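What follows is a set of notes on a single structure, which appears directly below.
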Amino acid sequence: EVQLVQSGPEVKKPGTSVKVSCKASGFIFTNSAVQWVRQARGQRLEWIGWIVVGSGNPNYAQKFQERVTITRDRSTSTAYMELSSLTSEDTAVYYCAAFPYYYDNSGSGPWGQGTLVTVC
Amino acid sequence: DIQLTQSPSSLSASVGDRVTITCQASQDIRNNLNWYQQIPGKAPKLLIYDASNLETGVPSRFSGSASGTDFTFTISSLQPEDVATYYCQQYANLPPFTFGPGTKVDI
Amino acid sequence: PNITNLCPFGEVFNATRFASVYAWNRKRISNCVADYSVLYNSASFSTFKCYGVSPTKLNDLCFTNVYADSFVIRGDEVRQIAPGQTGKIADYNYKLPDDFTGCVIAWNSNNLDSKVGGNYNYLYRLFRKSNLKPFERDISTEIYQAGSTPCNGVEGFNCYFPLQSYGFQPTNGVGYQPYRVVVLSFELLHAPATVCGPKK
Ligand SMILES: *[C@@H]1O[C@H](CO)[C@@H](O[C@@H]2O[C@H](CO)[C@@H](O)[C@H](O)[C@H]2NC(C)=O)[C@H](O)[C@H]1NC(C)=O
């Protein structure tokens, strides 16, 4: 019952922001945390974003700050993702993870199907 | 900032061997360290969380162990079909969850 | 005797916006006559409990000070607003003394506080270094220190934001539904009593 899915936008506009939506179900949402990672061709995986459902502090790594934004979304259980200054090597799979038991020192929660955000 | 490294980076074995994946972090995370699976064509999922604390739906052959900052991911029943790429994942009280270089286990 | 200034109890029950639990109001109702009979004699009040005084006798024995406080809390723990009872919100956000002296009133308000999409406005605390002394606010947006690693401000797995939202929905179970709770505490300071009953 606990799982999540994502949208599938591909190319909004080179040099302009894109919108990615993730939805989840099966677990109480306003207790957990969600996060975003990048997977580029070549099996190289890096972390980009992370937001807690509690209050909201869009904290990111030093590399990608002032260039990304994740918005809390209590429609039913969702989050939206955006990032500006699209370049030639932003094409990647944007993977969603969710720690359900954030308030416990444990990790769980399936991952979405991945959004193929490419550039053209 | 935190950083880590996964030394094996490649395996070549067929059956039986207690294949191990050893990765070491710059900081001695207490227990907030896990591991991730990734099929060459599917999305990554979870195998072991909280340093080898198994999760609902895990297979038997998957396990792990700890020794100080060094952390081992063990398959005691390696089989020719459980072929994919692995990652050891870190997170300890700070936002940057840098990822290891992974490993593609192969026959 | 006739009648004089009647206490503005409506302005504490019939208001429009109620403060969240972690930071509750404190109206210093004083020098007015309060008719508790009309309060009690009504079916709109779900829970009507009192301690130290029976609910049908307080209309006499003029008091010194009456403190009215308000919360909106999940129904299925309303009971734990009573003295002594332990739990989660009571032991961190509001705990009455074991020698408490006052009345707890609570009623369902599914028609106002809930929203079609869910009114996630009210907030409650989740962590604290230690328990809470009686009758004191805890307004603080400082990350709670879990484990032993210091929290410099960045949210983390041992750096938890103290507050979180109820997440109300006007289709949930009866327990999950909101309830407006009013605590009427009484204090007898050595001074002329100033809040008497209707007939007196
Ligand atoms: C608070 O609001 C309620 C909402 O009805 C008021 O209840 C009415 O009060 C008047 C005045 O006594 C009565 O004539 C009505 O019959 C009451 N209606 C209901 C449905 O009870 C109440 O009086 C207001 N003031 C308080 C509670 O102090």
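Following Swiss-Prot, chain C residues are numbered 330-529, in order.
Per the header of the entry, the method used was electron microscopy, 4.3 Å.
Note that Cβ sites are derived from N, Cα and C of the backbone, with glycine treated the same way.
Among the features that Swiss-Prot reports, domain 'BetaCoV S1-CTD' is placed at C:334-527, with the record citing experimental evidence. Swiss-Prot documents C:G339 to H as a naturally occurring variant and attaches the note In strain: Omicron/BA.2.75, Omicron/XBB.1.5, Omicron/EG.5.1. Quoted from Swiss-Prot, the note on natural variant C:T376 to A is: In strain: Omicron/BA.2, Omicron/BA.2.12.1, Omicron/BA.4, Omicron/BA.5, Omicron/BQ.1.1, Omicron/XBB.1.5, Omicron/EG.5.1. A natural variant is reported in Swiss-Prot for this position, C:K417 to T, and the note states: In strain: Gamma/P.1. In Swiss-Prot, the entry for natural variant C:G446 to S states: In strain: Omicron/BA.1, Omicron/BA.2.75, Omicron/XBB.1.5, Omicron/EG.5.1. The structure shown retains the original residue. Per Swiss-Prot, natural variant C:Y453 to F is noted as: In strain: B.1.1.298. What Swiss-Prot says about the mutagenesis result for C:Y453 to F is this: Decreased HLA binding to NF9 epitope. Increased binding affinity to human ACE2. Swiss-Prot gives this note for the natural variant C:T478 to K: In strain: Delta/B.1.617.2, Omicron/BA.1, Omicron/BA.2, Omicron/BA.2.12.1, Omicron/BA.2.75, Omicron/BA.4, Omicron/BA.5, Omicron/BQ.1.1, Omicron/XBB.1.5, Omicron/EG.5.1. Quoted from Swiss-Prot, the note on natural variant C:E484 to K is: In strain: Beta/B.1.351, Eta/B.1.525, Theta/P.3, Iota/B.1.526, B.1.1.318, Gamma/P.1, Zeta/P.2 and Mu/B.1.621; May enhance affinity to human ACE2 receptor. Annotation of the natural variant C:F486 to P in Swiss-Prot: In strain: Omicron/XBB.1.5, Omicron/EG.5.1; the original residue is retained in the structure shown. C:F490 to L appears in Swiss-Prot as a mutagenesis experiment; the accompanying note says: Increased resistance to neutralizing antibodies and human covalescent sera neutralization. Here the residue is the original one, but Swiss-Prot notes a natural variant at this spot, C:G496 to S: In strain: Omicron/BA.1.
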Variant positions near ligand 1 among C:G339, C:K417, C:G446, C:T478, C:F486, C:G496 (Cβ under 6 Å): C:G339
Filtered variant positions - C:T376, C:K417, C:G446, C:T478, C:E484, C:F486 - keeping only those with Cβ under 8 Å from chain B: C:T478, C:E484, C:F486
Short-range variant positions relative to chain A, from C:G339, C:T376, C:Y453, with Cβ separation under 8 Å: none
Separation of alpha carbons, C:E484 (variant position) and C:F490 (mutagenesis position) (Å): 7
Where C:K417 (variant position) falls in three-state DSSP terms: coil
Sequence-distant neighbours of C:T376 (variant position) in its chain (C-beta under 8 A, six or more apart): C:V407, C:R408, C:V433, C:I434, C:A435, C:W436
For C:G339 (variant position): DSSP state (helix, strand, coil): helix
Whole-number Å value for how far C:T478 (variant position) lies from C:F486 (variant position) (Cα to Cα): 10
